[PDB]
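Remarks on the structure that follows.
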Amino acid sequence: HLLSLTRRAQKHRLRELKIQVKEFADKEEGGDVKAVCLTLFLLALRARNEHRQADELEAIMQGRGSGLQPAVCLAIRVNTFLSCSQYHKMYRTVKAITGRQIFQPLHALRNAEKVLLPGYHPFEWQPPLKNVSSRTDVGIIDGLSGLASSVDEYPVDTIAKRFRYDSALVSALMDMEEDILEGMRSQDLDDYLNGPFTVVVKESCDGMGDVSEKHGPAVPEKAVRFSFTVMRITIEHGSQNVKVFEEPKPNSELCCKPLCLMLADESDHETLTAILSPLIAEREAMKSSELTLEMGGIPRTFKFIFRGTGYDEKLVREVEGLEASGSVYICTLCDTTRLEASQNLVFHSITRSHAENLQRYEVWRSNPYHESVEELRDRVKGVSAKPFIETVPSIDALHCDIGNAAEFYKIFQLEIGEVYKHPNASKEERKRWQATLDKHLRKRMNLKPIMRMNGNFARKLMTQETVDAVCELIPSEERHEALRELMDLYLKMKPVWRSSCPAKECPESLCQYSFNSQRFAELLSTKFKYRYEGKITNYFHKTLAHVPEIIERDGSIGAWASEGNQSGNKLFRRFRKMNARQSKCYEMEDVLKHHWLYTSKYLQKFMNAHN
Amino acid sequence: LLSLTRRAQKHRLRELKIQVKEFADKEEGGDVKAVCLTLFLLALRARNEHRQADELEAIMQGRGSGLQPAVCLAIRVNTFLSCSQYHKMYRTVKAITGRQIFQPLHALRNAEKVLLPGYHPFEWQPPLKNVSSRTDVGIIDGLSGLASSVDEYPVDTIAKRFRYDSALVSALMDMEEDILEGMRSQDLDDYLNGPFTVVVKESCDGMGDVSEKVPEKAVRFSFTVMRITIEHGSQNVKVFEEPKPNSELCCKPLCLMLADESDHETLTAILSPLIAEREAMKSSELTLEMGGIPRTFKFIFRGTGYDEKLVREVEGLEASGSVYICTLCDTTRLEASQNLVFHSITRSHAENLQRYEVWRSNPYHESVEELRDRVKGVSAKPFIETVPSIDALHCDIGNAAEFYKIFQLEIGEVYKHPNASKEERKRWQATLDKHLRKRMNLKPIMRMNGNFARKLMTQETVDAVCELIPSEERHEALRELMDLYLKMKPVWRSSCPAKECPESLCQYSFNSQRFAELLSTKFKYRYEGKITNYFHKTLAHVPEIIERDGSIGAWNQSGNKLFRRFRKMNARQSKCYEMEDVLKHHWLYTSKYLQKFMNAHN
DNA sequence: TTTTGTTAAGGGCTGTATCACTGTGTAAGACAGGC
DNA sequence: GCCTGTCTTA
DNA sequence: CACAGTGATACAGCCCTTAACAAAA
Ligand SMILES: [Mn+2]
Ligand SMILES: [Mn+2]
Ligand SMILES: [Zn+2]
Ligand SMILES: [Zn+2]
C-alpha cells in the first residue's frame, strides 16, 4: 500500500500522476499544485463520507484559530456542574494533548464570573433610594442583615445570603442587554434610543422542603428561596408601550434569578420576617425612583413594577396576615366563607388588598368596638396578624381543570347511582357506582383509575367523549342532556384559563366567560341540586368567581402558575454537593453565586449556540 | 480556484478528477483516498512546508486539534460526566469553534468496547477446567445462574462480574505499552515472547453503606497486576512493576455486589465461580497477541488484600475475639503473650481444609473443647486461599499502644502498687496526658491512630516522659526500649527493605529478641496474658513476611466514595443495569491507557 | 467565459428524541391527640 | 358544629 | 403520582453522486 512505503517510494509510485497534475495546474490553474492537490483531497474526503477530517484540514489550511473565550468556558463549566478540580483536569488534558489552549484556565473563568455577578457595573438611582446605600460594588451580602447574634438575644439558627435588590436588578438587566437591543431592533426601533424602559418584575418565594444530605435518623433541613423574574420590558415610543422583551418560558428555573437563599423554615415567621424585611425595604425604595445605567455606551433609564405573584397559597396567607388554609375564609382575594362560597357560586369580587389587610390587623389589635373574639374575627374577616409582604395571589391553569374534574367525577358517580331519584345510598352502593364508572372508563376511554386527584386525569376526563361514555350508564336521557350541557359550558370556559394570552387567542371565550360561568352555576343549582353540601374548594371558588377579574388584572392565567419551582430543590442540592466549599458560611454563598450564573442569559445563549 | 465555491471547484477540476480517478483505479485498485493524501503530503513536503505536512499527518494519526475518541473517553470517565452532560459540552464546543474537538457519543462507546473485557482473543493451554473457551464474554451476571424461584433460597442481592481470565486479558492488553517499553528498558528485544510471569495481588473488602437516601452494603472483589517478569536464558528480568500498588487507580475491579461481607451464604455463592476460574488458571498458559507477536503469560495469584475479618471468614477460622489470635500460626492469646517472639508461619489453606474435616468428622471422639484445641479454631470449611499479611500502620499502632501503657505505668510506678485502684491509674494517665501536652504539644486521645503513634514514638518523647519518672535506672530501660523500636520500624515501614535498610533487616531478629527480653525483665508489670494480633505479628512474623513478600507496605476506604459516585452520576437508575454501568465505569477508570492521556502534561 | 443552482433516486454519519426505569420531592388526604 | 401535625402512599 | 435524568437505542435529516442546461456575472 502507498501509505506503507516511504516518501522516496511513494514519489516513485506516483511520479506519473504528479507530472500529469503539474500539467493540468499550469494549463488551467496557473501552476498552483498545492491548491489543486488540496481541493482534490478535500473532495475525495467528502466523497468517502469522511467530512470530519476534511473540515479539520480546511480549518488548519485557513489557519482559523480555535480558542474558546473564558466566558464560554464558564458557560460550559456552570451548565455541566463541573467543580474547579474537574474543569482543571479537562483543561490541562486538552491543552497538553492538542498543544492548543482550547479551554481557558481557572483564573480566566473567575474573572469572567465577576462581570456576570451583582456588583460589577455602575448605576445611579434618581432620586437616591431611601435607606439603601449608593455603593455599586456590593456583591453577596449576609442574609441576616446585621441581625444580632449575642447569647443574650434571640438564638439565630439559620445561615442565609442575599444580593442587594437594586444591585441584582442591575446585574440581571446587563445580562439581558443583548436581548433588549435585539428586541428593539426586531420592533423596528433604534439601538441607541434611551427613552424610559419599564420592567415588569415577578417576585417569588417558596420553601424547598427538605435539603438534608444524610448517610434512618434524618434530621430535616428546610430552605427558603426568594427570587425574581424579569417578565417583560417595554419602551414608551409615543403614547405607545412597545414590548421589546418578553420572557419566553416564564416558569422555567432558567430565568428565576435567586435573590436570597436561606436555611430556615417557611413556617418560622420570626426568621422569615427578619431575613426578608431588608429585601422588601429595598423593593419599596425602588418603587419611587428611576434607574440610570449605561448599556452599549448609551445611558438608559428603567422604571420598575414589582408584582408578587410567585407565592403559593400557604405563603400568601402567611405573609399577608391571613389564617391557615383550613379556615372558613377560603379565598385570599375576597372575604367569602366556605359556606357563603358554596351557596353563592359566581358572584364574588377581588376585595382584599395589602392596605385593607394592614387595616384589619389594626382593627383586630385595638378592638375598637369592644367585641367578643367571634364578633371581632367576623369583623376583620380572618386578618388576625400583621401582613408584611404585598402579594398578588392568582391561580394556575392546572387547578381550574383539577377542581372542575373533581366535581365532574363526583357527578358521574352520583348520576350512575341515580341520586337525583334516590336520596339515600349505603357505602356499598356508592362503592359499586364508583367501580362501575372506573371499569367503564378503563374499558371505553382507556383511562386508568386513580386513588388521588391529579392533573392529567382531569385533562383526559374533561372531554365530551367521556360524557358519551358515562351516558352509556345513565338511564334517563334528560340527564344526558344536562351532563352534555354542563360539559359544554366547561369546554367554553377552559380556553380562558389555559391560553397564554386570552385577550388575543380566544377573545369570544374571554368575553363570554362570565355569562358561561353564570349558566354553569345555574345548571348546577337547578338540575344538580343534590351535589350541595356547603363545601367547596378554593380552586373551584376562584375558577367560578375570579377568573375574569384575574385575567383583567394580569392578562393571563397559565403563565403565573405554581409549576416549575419543584425543580429548584434538586438544583439547590446539586450545587451544595458538587460546587460548594464545605463550610456553613461559605457553602451558602457558593450556592448563591452558582445559581446566579446558572440563570444568566448570556451563558445560556452560549449553551444554545447550535441553534 | 479557492475563492470559488464547491460546485465551481468540482466543475473546473472535473477533467483532472476523471484523469486522477482513472489513474487511481488503474494503479491502486480504486484507492483514491490514499493517492490524494500521499499526493498532497508529498507536494507539501516539496514546498518545504514541513509544519503543515506534519500537522496533516498528525490529523490523519489523530494527534492534533482533534481528540482521539480514547482521549475523550479518558476525560469523560475521569471527570464523571454523564452522557447528557458530555453531549452538551461536545455540541457546544463544536458549535462555537466550528471544529469537532471532542468526539461524539457513539465514538466513545466504540472506544469503550476495546478497553472492556471480552474484546481481544486469547487461548489457554491446556484449556481451562470448567471455564468456557469463548473469548467475547464481557460483563456477566454475578449470580452465575443462581436459582431465583420462590421455592429456592431467597436472593436479596444484585451483582455483576467479569470472567477472571477475560479480565486478565484485558488488563494485560491495557498495559501492553508498558510491557514493551520495559522490555526495551532492560536491553531486551521487543519481539521476544518467552514465558512472561505475571504476579497478581488479589483483593477483597466490603464497602460499608452504599445507600443513596436502610443500609445497602456492597462487596468488591478486585485484582492488581503487581509485577511482570520475562525469562531471557535463565535470568528472570522484570519488565514491569506497579509503582503505586495500593492506589485505587490500578485496583482492577472483578466483581461488584450489593451484599454484606458477613452474609456467608450469599458471599460464597457469588465468589465461588471466580475462585474456580482462578484455580483453573493456576495450571495453564495464556497465549495472547501483543504488537503482532503471540506472547505467553503464566500467572501467580496472591490473595494478600484481605483485612483480618475477611481472612478469618474465607479461611474457616473463628471470629477475631477468638483465643487463636494469629492467622499465620496456631498460637493462643496466652501463648503469644508469654512466648512473644519465637513463632513461625504455620497455617496454609490445605491445613485449614483438613482441620475443618477433622472438626467435622471428630475422628478421635473428643469433646468440643478437646476438638477445638485440636483444630486450633478451624470450625468452618475454608473456601479462599489467602496470604494474610500485616499493615505497616498496625505495626506502628500496636507498638505505640504498648509504649503508651508503659509510660503511664512508669509514671504511676505500678510495680510498687500492685493493688492500685481504677482511679489511681486514671490519674496516672491524666498526668501523662497533661505533661505530653505541655512538652510535646500532644492532644490526649480516646482512640489510637497513626499520627499519634508517629509523634509519640520518638526519643525526645521518651526524654519528656522521663522528666516525670523518679528513678533514672528506669530512664535507661525506657530509652533502650525506644531505641530498639526505632531500629525495628524501618524494616516494616519501607517498601523494599532489602535495599533501603539492609542493616536493620539483618539485625531485626536480634533487635526483636532483645526488645522482648527487656520487656520480660524490666517491664514485667505489663504482662497479663493479653496481646493484640498486631503486636504479635510485629514481634514474631515481620522477617518471615518480608522473606515471603519482600515488602510490608506494598500489600479501600475511597472504594465506598468511588462506588457511590459512579452509581449516582454515571449509571441507569434501574436495578437491572445500575451494577452493569458501575462496573464498566470503574473498569474504565482503572485502565493505564486512559491514565496516560490524563497525565499528558508530564 | 467563469461561477453556482438544479433536477431525480439514493447512501452513509450525525444529532436528538425517544426508550425503559426507578428515586424522589411535593402534596393530597387520612387520622388521631388535645393525659 | 374542630384543629392540626403525622403518616401513607400515589 | 410525575418527572428528572441515566445509558442505550431508533429514527430522521444531512450533503452528496451520476449529466446537462444555464443563469448570474
Ligand atoms: Mn410551598
Ligand atoms: Mn473490611
Ligand atoms: Zn374569592
Ligand atoms: Zn503468629
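Following Swiss-Prot, chain A shows residues 395-609, 612-1007, kept in their order.
Cβ coordinates are placed from backbone N, Cα and C, and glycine is handled just like the others.
Taking a C-beta cut-off of under 8 angstroms and a sequence separation of 6 or more, A:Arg401 (mutagenesis position) has no same-chain neighbours. Taken residue by residue with DSSP, A:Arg401 (mutagenesis position) is part of a helix. A:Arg401 to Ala appears in Swiss-Prot as a published mutagenesis result, with the remark: Allows robust hairpin activity.
Long-range Cβ contacts of A:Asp560 (mutagenesis position) within its own chain (separation 6+, distance under 8 Å): A:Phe517, A:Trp519, A:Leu523, A:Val526, A:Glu678, A:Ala681, A:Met682, A:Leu687. Quoting Swiss-Prot on the mutagenesis of A:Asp560 to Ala: Loss of DNA-binding.
Recorded in Swiss-Prot as a mutagenesis result, A:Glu811 to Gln carries the remark: Loss of DNA-binding. A:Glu811 (mutagenesis position) falls within a helix when secondary structure is assigned with DSSP. Long-range Cβ neighbours of A:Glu811 (mutagenesis position) (same chain, at least 6 residues apart, Cβ-Cβ under 8 Å): A:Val866, A:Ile870, A:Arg875, A:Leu879.
Here Swiss-Prot describes A:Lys938 to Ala as a published mutagenesis experiment; the accompanying note says: Capable of nicking but defective for hairpinning. Listed in sequence order, the residues of the same chain lying 6 or more apart from A:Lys938 (mutagenesis position) and placing their CB within less than 8 Å of its CB are A:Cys727, A:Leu729, A:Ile791, A:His795, A:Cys796, A:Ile946. In this structure, A:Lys938 (mutagenesis position) is part of a helix by DSSP.
According to DSSP, A:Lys973 (mutagenesis position) is assigned to a helical segment. For the mutagenesis experiment A:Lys973 to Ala, the note given by Swiss-Prot reads: Moderately defective with 56% of activity.
Taking 8 Å as the upper bound (exclusive) on CB-CB distance to chain B, the mutagenesis positions A:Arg401, A:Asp560, A:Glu811, A:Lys938, A:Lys973 give A:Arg401 in sequence order. In the three-state DSSP scheme, A:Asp560 (mutagenesis position) falls into the helix class. Over all protein chains present, the Cβ of A:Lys973 (mutagenesis position) has 15 other Cβ atoms lying within 10 Å.
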